[PDB]
Amino acid sequence: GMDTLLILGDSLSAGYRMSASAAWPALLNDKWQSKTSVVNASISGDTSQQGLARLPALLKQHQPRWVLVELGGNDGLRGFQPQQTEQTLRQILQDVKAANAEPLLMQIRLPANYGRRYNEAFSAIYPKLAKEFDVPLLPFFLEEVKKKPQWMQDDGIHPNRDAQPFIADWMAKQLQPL
Ligand SMILES: CCCCCCCC(=O)O
């Protein structure tokens, strides 16, 4: 049958200041045609806690086979304690499993700030949780996209619309084994 992949994300999945149909998860939905449905449930600015709050209703509504979790970056951009982001993501993963869905956890990393300690503590939560839950750990695309000015909005922070087909094709390759 035609299964649903739910994306629980922030602007990296929603697409910042663009139509939903322009964002890579919609392009991926188009690529996959009727073989697999992609539901983008991503909102710019969401923290992991905000994604957690939205998740139960989405699980009930969409009954997805897999949930790609792409969250925590805002927590880290705001200097939130990594243990709290870890715990929130842990709860997300528990909820997804208890809904009989398979979680897929995207690694997130932060831009430079001061020293390496905070950023390393933040990035470490993702392989830890993927091992703990024994779930797929998907690679993070944002640093590579940021190397292409032609793929970035004027802020140098958010990918633009032209980035999205490239991200879609890359994510398709990463998700094909599903
Ligand atoms: C650098 C960590 C990844 C940031 C993604 C979240 C951006 C946003 O939703 O506005």
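Residue 1 is the first one shown; counting continues down the chain.
This entry, so its header tells us, was determined using X-ray crystallography, 1.2 Å.
Each Cβ is built from the backbone N, Cα and C atoms, and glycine gets one as well.
In the three-state DSSP reading, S11 (mutagenesis position) counts as helix. Residues or ranges marked as active site, nucleophile in Swiss-Prot: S11.
Taken from Swiss-Prot, the feature active site covers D155 (among others), and the record attributes it to experimental evidence. Every protein chain considered, the tally of other Cβ atoms within 10 Å of the Cβ of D155 (mutagenesis position) stands at 9.
Among the features that Swiss-Prot reports, active site is placed at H158 (among others). When secondary structure is read from DSSP and collapsed to three states, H158 (mutagenesis position) falls in the coil class.
Close to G45 (mutagenesis position) in the fold, though at least 6 residues off in sequence, lie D10, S11, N74, each with a CB less than 8 Å from its CB. According to Swiss-Prot, the feature substrate binding site maps to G45, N74.
Under the heading of mutagenesis, Swiss-Prot lists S11 to A (Swiss-Prot position 36) and annotates it as follows: Loss of hydrolysis activity. Cβ neighbour count for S11 (mutagenesis position) (all protein chains, 10 Å cutoff from its Cβ): 21.
Annotation of the published mutagenesis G45 to A (Swiss-Prot position 70) in Swiss-Prot: Retains weak hydrolysis activity; the original residue is retained in the structure shown.
Record note (Swiss-Prot) on the mutagenesis of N74 to A (Swiss-Prot position 99): Retains weak hydrolysis activity. In the three-state DSSP scheme, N74 (mutagenesis position) falls into the helix class.
Listed in sequence order, the residues of the same chain lying 6 or more apart from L110 (mutagenesis position) and placing their CB within less than 8 Å of its CB are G73, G76, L77, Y118, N119, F122, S123. According to Swiss-Prot, the mutagenesis experiment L110 to P (Swiss-Prot position 135) carries the following note: Abolishes switch loop movement. Lowers activity towards substrates with long acyl chains.
Quoted from Swiss-Prot, the note on the mutagenesis of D155 to A (Swiss-Prot position 180) is: Retains weak hydrolysis activity.
Using a 10 Å radius centred on the Cβ of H158 (mutagenesis position) and all shown protein chains, the other Cβ atoms total 19. One mutagenesis experiment named in Swiss-Prot is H158 to A (Swiss-Prot position 183), and its note says Loss of hydrolysis activity.
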In sequence order, those mutagenesis positions of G45, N74, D155, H158 whose CB lies under 6 Å from ligand 1: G45, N74
Number of Cβ atoms other than its own within 10 Å, given for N74 (mutagenesis position): 21
